[PDB]
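Visitor: Just passing along the structure, written as structure tokens.
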Amino acid sequence: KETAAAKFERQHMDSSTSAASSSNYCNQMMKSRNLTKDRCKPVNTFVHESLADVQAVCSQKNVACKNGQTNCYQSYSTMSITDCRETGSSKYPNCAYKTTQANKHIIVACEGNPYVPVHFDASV
């Protein structure tokens, strides 16, 4: 089945764009990445940077994740990100999101060898 690293790339990476270009970016991406297939995933963040730059966060500043695990890392640099959050109108299967652009540090949890992101914890 899909690996945790691969799920991370499918859920959170968008190296193909530098930012969200319209209010419909979230609607579009939540659906095309299959995050609305079984239910409407409530919130999601997309990272508009190279995969290698995101992977590299795994060797940046350690910080405990929200849930207390000690394998979270905060990026040294801010990154172009898009935050997606359901609209009051969102109703499965018609999942609907508000797209918000931001430039923030990301916090990810990493695992494996290679040691790579497997969970998006927060933008700060």
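Here chain A follows Swiss-Prot for its numbers: 27-150, in order, are the residues you see.
Recorded method for this deposit: X-ray crystallography, 1.5 Å.
Quick reminder: no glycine exception, Cβ is built from N, Cα and C everywhere.
Take a look at what Swiss-Prot says about it:
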type	residues	note
ACT_SITE	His38	active site, proton acceptor
ACT_SITE	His145	active site, proton donor
BINDING	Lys33, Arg36, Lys67, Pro68, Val69, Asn70, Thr71, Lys92, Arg111	substrate binding site
MUTAGEN	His38 to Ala	Loss of activity
MUTAGEN	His145 to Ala	Loss of activity
Visitor: For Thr71 (substrate binding site) and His145 (mutagenesis position), what Cα-Cα distance in Å is obtained after rounding to a whole number?
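Guide: A Cα-Cα distance of 11 Å.
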Visitor: For the recorded positions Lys67, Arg111, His145, which one has its C-beta crowded by the most other C-beta atoms within 10 angstroms?
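Guide: For the recorded positions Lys67, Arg111, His145, the Cβ with the most other Cβ atoms within 10 Å is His145.
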Visitor: Between the Cα atoms of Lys33 (substrate binding site) and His145 (mutagenesis position), what distance do you get, rounded to the nearest Å?
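Guide: If we compare the Cα positions of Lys33 (substrate binding site) and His145 (mutagenesis position), the gap is 9 Å.
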Visitor: Would you mind checking how many other C-beta atoms are within 10 angstroms of the C-beta on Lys33 (substrate binding site)?
Guide: 13
Visitor: Let's check the environment of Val69 (substrate binding site): how many other CB atoms sit within 10 Å of its CB?
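Guide: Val69 (substrate binding site) is surrounded by 10 other Cβ atoms within 10 Å.
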Visitor: Counting across all protein chains shown, how many other Cβ atoms sit within 10 Å of the Cβ of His38 (mutagenesis position)?
Guide: 20
